Amino acid sequence: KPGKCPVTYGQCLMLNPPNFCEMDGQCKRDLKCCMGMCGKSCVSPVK
Amino acid sequence: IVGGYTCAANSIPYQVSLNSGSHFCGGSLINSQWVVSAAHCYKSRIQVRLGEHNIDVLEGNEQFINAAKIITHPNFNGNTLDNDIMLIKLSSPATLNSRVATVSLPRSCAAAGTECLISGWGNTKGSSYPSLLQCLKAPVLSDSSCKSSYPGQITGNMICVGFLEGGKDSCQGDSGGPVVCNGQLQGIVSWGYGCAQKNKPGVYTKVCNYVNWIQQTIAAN
Ligand SMILES: [Ca+2]
């Protein structure tokens, strides 16, 4: 999907955090699959 | 725990291991049937391991008890880690001997500079998990320090504990584990930028804000 994953800054202190998606197509609407603070999930893209 | 020391065997009797094939998170036993951990450590199946020192060797002392229910804070935000707290109900109560004991909830929030004990089986550097429970004495830092280290990211529900020089910190695999100060659970290992980096102390769920939620949730379950 168009757009970038947001910039993140911390990480949860779990070795293998959970992934709720593997690719953008698993995300509804304009949401992207992005590594966040704690594993991958569907989030709003940036610019 | 980076820069800590190996705990005396069973000296942290409230410390649990959350296991679903292996250790993945810590937890704090707060009553005979209830463990407090981080919401981000949520799994649909968890075995709680109490009485542990060497997570990789049965030493006799262990109780292995599955979770019967797991309740995450309703306002948990997985993207900012706000409200990073969950409760686990054991499927039967733990037996409280000298090697498995409860830790008290806070009566109030810890003052900046309060000295605490942090513990867990997370990395001691790269990786990997030590076998023996690690321990680390560290003070609560001022909100001011916490927000200079992590501008824009520290909510009212987060406290920083540690050293701004770095060298000493919780690390990957300590998530959900205790920060205990004057005998009270004040923090839950939550997140940070790397481990033991300079001006990047660990960020901890501020347990004093959740005393009522803990009691209420337990009361309802
Ligand atoms: Ca053991």
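All residue numbers given for chain A refer to Swiss-Prot; the residues shown span 85-131 in order.
Technique stated in the header: X-ray crystallography, 2.0 Å.
In case you wondered, yes, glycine gets a Cβ from its N, Cα and C as well.
The number of other CB atoms found within 10 A of the CB of A:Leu97 (mutagenesis position), across every protein chain shown, is 32. DSSP assigns A:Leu97 (mutagenesis position) to coil in the three-state reduction, outside any helix or strand. Listed in Swiss-Prot is the mutagenesis experiment A:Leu97 to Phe, annotated as follows: Increases inhibition of chymotrypsin.
While the structure shown retains the original residue, Swiss-Prot records the mutagenesis experiment A:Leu97 to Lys or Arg with this note: Strongly reduced inhibition of elastase. Abolishes inhibition of trypsin.
While the structure shown retains the original residue, Swiss-Prot records the mutagenesis experiment A:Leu97 to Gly with this note: Reduced inhibition of elastase. Strongly reduced inhibition of chymotrypsin and trypsin.
Listed in Swiss-Prot is the mutagenesis experiment A:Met98 to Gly, annotated as follows: No significant effect on inhibition of elastase, trypsin and chymotrypsin.
Record note (Swiss-Prot), mutagenesis A:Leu99 to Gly: No significant effect on inhibition of elastase, trypsin and chymotrypsin. The unchanged residue is displayed. Here the Cβ of A:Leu99 (mutagenesis position) has 19 other Cβ atoms within 10 Å, regardless of which shown protein chain they belong to.
Taking a C-beta cut-off of under 8 Å and a sequence gap of six or more, A:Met98 (mutagenesis position) has these contacts in its own chain: A:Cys122.
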